[PDB]
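Visitor: I'd like to ask you about the structure that follows.
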Amino acid sequence: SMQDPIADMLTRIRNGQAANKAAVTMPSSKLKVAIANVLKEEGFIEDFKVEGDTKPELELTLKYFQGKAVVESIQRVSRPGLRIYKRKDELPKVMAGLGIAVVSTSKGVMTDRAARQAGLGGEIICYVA
Amino acid sequence: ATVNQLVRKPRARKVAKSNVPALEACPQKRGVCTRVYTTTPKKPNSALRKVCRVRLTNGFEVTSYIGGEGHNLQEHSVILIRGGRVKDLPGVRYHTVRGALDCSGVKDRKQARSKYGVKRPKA
RNA sequence: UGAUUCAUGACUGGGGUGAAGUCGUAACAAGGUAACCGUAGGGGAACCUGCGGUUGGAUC
RNA sequence: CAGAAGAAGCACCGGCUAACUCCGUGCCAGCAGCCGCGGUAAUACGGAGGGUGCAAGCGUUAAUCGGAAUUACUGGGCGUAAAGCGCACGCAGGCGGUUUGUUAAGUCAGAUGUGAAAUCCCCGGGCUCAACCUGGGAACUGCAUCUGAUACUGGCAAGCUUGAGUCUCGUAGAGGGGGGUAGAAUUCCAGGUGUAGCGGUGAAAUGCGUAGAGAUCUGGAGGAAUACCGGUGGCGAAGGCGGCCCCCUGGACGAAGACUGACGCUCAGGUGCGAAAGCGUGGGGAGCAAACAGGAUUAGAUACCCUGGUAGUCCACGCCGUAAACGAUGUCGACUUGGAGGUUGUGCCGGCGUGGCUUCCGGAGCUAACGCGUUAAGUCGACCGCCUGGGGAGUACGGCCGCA
RNA sequence: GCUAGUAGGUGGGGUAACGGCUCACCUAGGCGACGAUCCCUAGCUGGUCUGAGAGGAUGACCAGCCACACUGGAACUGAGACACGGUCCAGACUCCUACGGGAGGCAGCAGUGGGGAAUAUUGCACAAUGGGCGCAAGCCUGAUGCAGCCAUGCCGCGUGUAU
Ligand SMILES: [K+]
Ligand SMILES: [K+]
Ligand SMILES: [K+]
Ligand SMILES: [K+]
Ligand SMILES: [K+]
Ligand SMILES: [K+]
Ligand SMILES: [K+]
Ligand SMILES: [K+]
Ligand SMILES: [K+]
Ligand SMILES: [K+]
Ligand SMILES: [K+]
Ligand SMILES: [K+]
Ligand SMILES: [K+]
Ligand SMILES: [K+]
Ligand SMILES: [K+]
Ligand SMILES: [K+]
Ligand SMILES: [K+]
Ligand SMILES: [K+]
Ligand SMILES: [K+]
Ligand SMILES: [K+]
Ligand SMILES: [K+]
Ligand SMILES: [K+]
Ligand SMILES: [K+]
Ligand SMILES: [K+]
Ligand SMILES: [K+]
Ligand SMILES: [Mg+2]
Ligand SMILES: [Mg+2]
Ligand SMILES: [Mg+2]
Ligand SMILES: [Mg+2]
Ligand SMILES: [Mg+2]
Ligand SMILES: [Mg+2]
Ligand SMILES: [Mg+2]
Ligand SMILES: [Mg+2]
Ligand SMILES: [Mg+2]
Ligand SMILES: [Mg+2]
Ligand SMILES: [Mg+2]
Ligand SMILES: [Mg+2]
Ligand SMILES: [Mg+2]
Ligand SMILES: [Mg+2]
Ligand SMILES: [Mg+2]
Ligand SMILES: [Mg+2]
Ligand SMILES: [Mg+2]
Ligand SMILES: [Mg+2]
Ligand SMILES: [Mg+2]
Ligand SMILES: [Mg+2]
Ligand SMILES: [Mg+2]
Ligand SMILES: [Mg+2]
Ligand SMILES: [Mg+2]
Ligand SMILES: [Mg+2]
Ligand SMILES: [Mg+2]
Ligand SMILES: [Mg+2]
Ligand SMILES: [Mg+2]
Ligand SMILES: [Mg+2]
Ligand SMILES: [Mg+2]
Ligand SMILES: [Mg+2]
Ligand SMILES: [Mg+2]
Ligand SMILES: [Mg+2]
Ligand SMILES: [Mg+2]
Ligand SMILES: [Mg+2]
Ligand SMILES: [Mg+2]
Ligand SMILES: [Mg+2]
Ligand SMILES: [Mg+2]
Ligand SMILES: [Mg+2]
Ligand SMILES: [Mg+2]
Ligand SMILES: [Mg+2]
Ligand SMILES: [Mg+2]
Ligand SMILES: [Mg+2]
Ligand SMILES: [Mg+2]
Ligand SMILES: [Mg+2]
C-alpha cells in the first residue's frame, strides 16, 4: 500500500522530467505544498497551484533549460523505514553546496542553507541537485 | 538486507583459520626429527625434495622442508621450524631454519647467506 | 546414579587426494534411446525402467 | 693533545617491483608470496662482475588492521553467475491516506552539571637538534537536569473520503464438493459364418492358431477415460481443473448509486493447502505397466526393440510434504513513449468510447551480456525470505516430524 | 524453559546501614525469544594498533577500578581486613626430630631450577619526591631515585672533506 507520499511526490517529479512532461499532478497535502514552495524559490520547478476543495490536487510546472531537465537528481533521505535527523552543525551539503537539502525544522520546511542561518537542525527530507 | 533484518541478525564476519596451526601463533617452534627422507613433488615439477617429520615441543607431528643444497639432519636431530608452505609438496606447511640448533648452514653459500645460516667469509 | 566433554578401540561406512592398472562408455552434437527434476523398483559400475513434471531439447 | 687516524652491513635485480650480464648446472641440483622457473644459449637454480633498495641495521617467521564495496550502517547482491520459502492465511513485530486541535515522548535550540590525569590534536615553552619533557587550549562526538521551539514522527480528541470494506442488479468461467447418466473404443465371455494363417520387426524369434485362431456378425459382462468442440482459449492462491444432467458451494468482473469511515500493507514463529511416486486398511482391476520371464540385438546387453506381465495407475478414509512445485523472477502500492492481437463486461451513434484479465513485438531506461521493457529485469516506497569461492555436503552427528 | 528463600507480604531477629540479610507464618508468585537457564571463552576502563571515515582488532608499559596471595575453609583484632611477608583448622609438597612432636609458602626486589622461539644484576643510595613512627633530631623504606645487562623500539650523530 501507499506508505510514503513524499517519496511518491519526488518520484513523480523524477519520472515526469525524464518523460519531458510539462507538468505533473498529484493528490495534495500541506507537507507536499511546503516542499513545493522550497522547490520554487530555489528555481527547481517553475510554479505550482492547488486546485480543488474536498480532494485537493497539487500541480507542479516543471522546467527545462536547454532542452534538459533542471532537476538533475532528486532523492528521498529520511523515509518511514529509517528517519534521519541532523543537528545544526551536521546539516548535509548537496553537491558541494550547488544543490539543496530540504530540511524540516521547528520553524518550518526550508533549505539547508536557511536552516544553517537560523541555527537549527531538523529532519532531512530530500536532496535536490 | 533491510535495516530491520540487520537489527535482528547483524552482519557476520568470517573467521579465518591459520595456515600454520602447529606454530600456535609462535614465530618458531622446536622439534625432534622422527624421520628424514625425500619425496617427489606435484605435477608439473620433478625432483627429490628433502623433508623431515618433526615432533614439536607442543606435541604436534608435522612435516618440514629442508631448504638449501645438502644438509646434516638425521633422526633425533633437534631443529627449529618456521612458517612457510612449500607449494609443490603435498601438505608441507613449515620450513626448517638453517643454522639454528642442530641444523647446519649450507656449505659454500655466498649470496642470501642469512637465509641459510652462513657466516660471512673472511675475505 | 545421571549429564557433558576429551582420548582411545577389533571391525566397519562413505569422503578427499595421488597415481594410473582393470571393466565398460553415462554426459557434452539429436552424444548415436533428447537431457534433467522428484519418486519408486532393478542392476558389477557408470546407470536402466515406470509415473508425473521442466526446456536449461536438435530436427521439423 | 694526537692522528683519517678506531668505525658497513643486509636483502634484492623474469613480471607485480626500483635494479642485467657472463659462467656453472641440464625436469638434476635447486628456487617459490603468486604467476611460475629448471628438458644444453636459465636476466627466475648456484658463483661472479655490475646494479637497485634500506643502512647500524637488514632480512625471515608469527600476529592485527588495510587493500577487501570479499558481511556492503556509511557501502553489495538474488531471471541465467551463490541467492525469492511450492502456495497461502495470520499472531507478535515493522510500516501507515487526509484535516483541525491538543500533548511535547522522538527531534531541534540554549543553559548548567558531569565526561579524572596522561594519551591524540592546535599554539607555544625547555633539553645544542630530534626523540623526550612541559604550559595553555581544543577535544572527550556521551549521560542527566532545566528552559524553550513545534515543521516532521509518536500519543490523545474530533473529523474527512480518495485506500480498504458492505449492499443492490447482472455477466463469463474445465473453480470446488456430492450424486446420476450417455455414446465411442479396448479386453473378456457365449454363439453364427468361415479356413490357414495371425501377430510382430530394420530383419526375426518368442507368442497365438486345424483342440478352428486372425477376420466378420449378434448378444452379454466389466473397468477406465471423455474424440470432435479446443483456441500462445477460460477458471483457480499455488498444486491444478475438460462429455452431459441435477444438488450444495467459493472467487472474479462490470454498470449506476447508497453505506461504513483508515477498519490498511507486510509478516519471524504458528497454522492450512500442496503434482507424481510411495505407505496403511478395505474395495476395484478393462487398458497401461516399474519388478519379473522369455525372444532378439551385441564383444557383452542385467538396456534401447519384441512377446508376455505383478505392484501401481481407479475408489473410500488416513499418512507422506517432496518436484526444472519454473516466469528458475516474494507480496502490496505509486509513477513513466508506442504497435498489433485474444478474451470478457459496459456506454453512446457497423461507428465512437470506457473497464477487467491475457499473447506477441518494441521505445526510453536498465543489464556482464542475453535480454526486460506500463503484466519491468525502468523510476520509487513498505515489509518479508535468501546469498557470501569450488569440492567435502544439503552430507555426518544431535533435535523435531514420519508406520516406513 | 528456569526458580521453593524461589517472588512478594506480615511479624521477630540481625547489620554501621536498606534489604530474604535471616527465621516463623501467609499469599503463589518471580525470570524468559528485548534470549532466561545451561555451555565455551574472558579481568574492565582511560587508551593502543589499523583505517579517508564508519568501522575492525586489541587491553603490554603508564593511570583509575576490581579480584587474588601454596590449595580449601573460618573467624579474631581493628576506624578500616575476613588481612601477600598475621591467627586457627584441613590438604598436597619440602624440611627438622631424641619418633612424642615441630617448621615453611618470592604472583615484594634480586636470584636459582624448570618450561619455552623468547625477556636482565643475588648493584648503589635514602641526596631528591613520597610513605610509617616521633615534639624534634632521627630511624625505617628492593616505594622511589639511580647504576648494570640486552640494537627491543624511537630519535640524533659518526664511520671523513676538497682535489
Ligand atoms: K617443471
Ligand atoms: K567413543
Ligand atoms: K542416457
Ligand atoms: K541433450
Ligand atoms: K527416473
Ligand atoms: K555382476
Ligand atoms: K653448457
Ligand atoms: K547496504
Ligand atoms: K459457480
Ligand atoms: K513462515
Ligand atoms: K504390455
Ligand atoms: K557392440
Ligand atoms: K496388473
Ligand atoms: K512423500
Ligand atoms: K514453466
Ligand atoms: K478489452
Ligand atoms: K468494448
Ligand atoms: K516473505
Ligand atoms: K509401511
Ligand atoms: K534469600
Ligand atoms: K520481610
Ligand atoms: K575499545
Ligand atoms: K583463593
Ligand atoms: K599490601
Ligand atoms: K628518602
Ligand atoms: Mg553415451
Ligand atoms: Mg543419450
Ligand atoms: Mg532430494
Ligand atoms: Mg530393468
Ligand atoms: Mg522400455
Ligand atoms: Mg623493473
Ligand atoms: Mg646456461
Ligand atoms: Mg640466481
Ligand atoms: Mg571492510
Ligand atoms: Mg556481489
Ligand atoms: Mg546452473
Ligand atoms: Mg543459480
Ligand atoms: Mg514463486
Ligand atoms: Mg498475506
Ligand atoms: Mg501519517
Ligand atoms: Mg521533547
Ligand atoms: Mg582527560
Ligand atoms: Mg626549541
Ligand atoms: Mg598539553
Ligand atoms: Mg505533533
Ligand atoms: Mg500528530
Ligand atoms: Mg498417487
Ligand atoms: Mg513397497
Ligand atoms: Mg494403496
Ligand atoms: Mg488397495
Ligand atoms: Mg514392455
Ligand atoms: Mg525444494
Ligand atoms: Mg507446474
Ligand atoms: Mg509453466
Ligand atoms: Mg526456486
Ligand atoms: Mg520486449
Ligand atoms: Mg538483473
Ligand atoms: Mg539429510
Ligand atoms: Mg510429518
Ligand atoms: Mg538487596
Ligand atoms: Mg525482615
Ligand atoms: Mg583467565
Ligand atoms: Mg576502508
Ligand atoms: Mg571488631
Ligand atoms: Mg598483611
Ligand atoms: Mg611472600
Ligand atoms: Mg622475582
Ligand atoms: Mg629451555
Ligand atoms: Mg630492614
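Numbering, chain B: per Swiss-Prot, residues 2-124 in sequence.
Using N, Cα and C of the backbone, Cβ positions are placed for all residues, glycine too.
Pulled from Swiss-Prot, these are the listed features:
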type	residues	note
VARIANT	B:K43 to R	Confers streptomycin resistance but not hyperaccurate translation
MUTAGEN	B:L57 to H	Protein is not incorporated into ribosomes
MUTAGEN	B:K88 to Q	Confers low-level resistance to streptomycin and a 15% decrease in the translational elongation rate
Visitor: Pick out which of the recorded positions B:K43, B:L57, B:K88 has the most other Cβ atoms within 10 Å of its own Cβ.
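Guide: In terms of Cβ crowding, the pick is B:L57.
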Visitor: Sort B:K43 (variant position) into helix, strand or coil using the DSSP assignment.
Guide: coil
Visitor: Using DSSP and collapsing to three states, where does B:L57 (mutagenesis position) fall: helix, strand or coil?
Guide: strand
Visitor: Write down the Cα-Cα distance for B:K43 (variant position) and B:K88 (mutagenesis position), rounded and given in Å.
Guide: 9
Visitor: Between B:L57 (mutagenesis position) and B:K43 (variant position), find the distance joining the two CA atoms and give it rounded to the nearest Å.
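Guide: Here the two Cα atoms are 26 Å apart.
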Visitor: Identify which of the following recorded positions, namely B:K43, B:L57, B:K88, place a Cβ less than 6 Å away from any atom of ligand 44, and list them by sequence position.
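Guide: The recorded positions passing the 6 Å Cβ test: none.
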Visitor: What does DSSP say about B:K88 (mutagenesis position): helix, strand or coil?
Guide: coil
